[PDB]
Amino acid sequence: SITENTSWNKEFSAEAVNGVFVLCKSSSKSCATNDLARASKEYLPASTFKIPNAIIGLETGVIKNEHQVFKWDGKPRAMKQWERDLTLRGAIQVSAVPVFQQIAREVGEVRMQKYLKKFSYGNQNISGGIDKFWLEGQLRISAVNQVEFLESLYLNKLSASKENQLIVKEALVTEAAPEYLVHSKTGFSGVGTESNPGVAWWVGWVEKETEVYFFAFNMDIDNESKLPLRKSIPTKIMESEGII
Amino acid sequence: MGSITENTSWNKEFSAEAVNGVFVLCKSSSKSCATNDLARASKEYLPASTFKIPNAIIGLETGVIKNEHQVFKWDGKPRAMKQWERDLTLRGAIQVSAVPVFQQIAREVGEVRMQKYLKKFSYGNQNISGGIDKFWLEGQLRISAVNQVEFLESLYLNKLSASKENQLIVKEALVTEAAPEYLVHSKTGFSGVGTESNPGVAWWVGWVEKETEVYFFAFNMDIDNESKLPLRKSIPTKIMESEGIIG
């Protein structure tokens, strides 16, 4: 069950942003959102796909273990922050696309398809090129599906060893406080094209006291300068809810 | 570790705050350590709440603690600290150093198993006599800063005699600072203000993962007044910032 919560609309209007926020307390059985329709609309996952990709990489052995170092071969990479040796967390934190493209290539189309089916990951469409389906392909997943997926990870219920799920969870920690812990991942498909803006994401969960909150946010975006809103809008909503 | 060297210049942060203590910092790749005082780096002190690290691992390995989702319910009885009067998860109990939660764990573990694990972990002088629920608080258990970093490195590498799954659970619970370029896992400790001419001890131990490098650290200082407690984190932090590790 997904229920509408009109009290968050202001946060979107203030910035003239078209997007959705999904927040579920304790579990995904009851989630709140500002837009029922957009909550379940499937969008390209962009870099949020690094979460399932990391899990699959570990499960298949492509990623040897948590201490694996992904060496930079010295060839030019889109961003300078990617031009260096990276650990799994390092690669996830700076969203080093090339590291995960190679992981995807080694996983292969057959295994990738099998795991997304096991994970009930969006439309599970990986066609068009094994190293770019989550960047410009036909893969689509909704905010609600993201929360369901993240909840399974939190509970160690995905079809992978608990060990591997724990490894990925540690790589996803983005904020640590004595009060709460935040695990999250950003995504940005690009500025989109004429009349078809791209999508920006921020998904994760907050562990506070004995309670847990799963969240997923996405928005239309046609200018990179608006990118910070993918974190500020959800953060303001969660702060006003007294979560972080 | 492979080597250790003395760097007396780190006494700067100690002298400035009129503090007697030690800091040990080891780089994983080179397997080399540095400290402001070799003698104190090897001196053994009560672990205080830093013992919650091995205690948590042992509780999990023995099955006393089910997993990271187990909730330690508060029975409503008054506790030494107001922050402990609430239900807590494993991480919650570790973060606020809820002593009563771990004393119960220790009692369920029992002396025989506790002794077995500390031997496997090569944890300090491995003397747990004087009460199964307080040997690390006011008993005869002692461990040095060098031993702390050795122990923490083993945990980091999942090389302790425990399931990798349980070591991962504890490691997750120890995260105290997260940034894009570095992650900090740590645990504080404080035995008390001690007696006259015999001050208590305050600790801050953990490790920092920055880039592909890993730094293990252990800090302790003499303390006879709680107002000096924040120094257990500020001194080590300043030293690591000067080293360009955190911040």
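Along the chain as shown, the residues are counted starting at 1.
Looking at the header, which is where the method is noted, we find X-ray crystallography, 1.6 Å.
Using the three backbone atoms N, Cα and C, a Cβ is placed for every residue, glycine included.
Spatially close to B:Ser49 (active site, acyl-ester intermediate) yet at least six residues away along the chain are B:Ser97, B:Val99, B:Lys187, B:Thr188, B:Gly189, B:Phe190, B:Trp203, judged by Cβ distances under 8 angstroms. Feature annotation from Swiss-Prot assigns active site, acyl-ester intermediate to B:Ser49; the stated evidence is experimental evidence.
In Swiss-Prot, the entry for mutagenesis B:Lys52 to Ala (Swiss-Prot position 70) states: Abolishes catalytic activity. The structure shown retains the original residue. Cβ environment of B:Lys52 (mutagenesis position): B:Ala93, B:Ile94, B:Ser97, B:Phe102, B:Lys187 lie under 8 Å away, each six or more residues apart in the same chain.
DSSP classifies B:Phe190 (beta-lactam binding site) as strand under the three-state reduction. Taken from Swiss-Prot, the feature beta-lactam binding site covers B:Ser97, B:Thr188, B:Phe190, B:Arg232, and the record attributes it to experimental evidence.
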> Other than B:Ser97, B:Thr188, B:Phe190, B:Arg232, which residues of the chain come within 8 Å of the beta-lactam site, judged by Cβ distance to the Cβ centroid of those residues?
Replying inline: B:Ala48, B:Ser49, B:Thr50, B:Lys187, B:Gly189, B:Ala202, B:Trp203, B:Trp204, B:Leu229
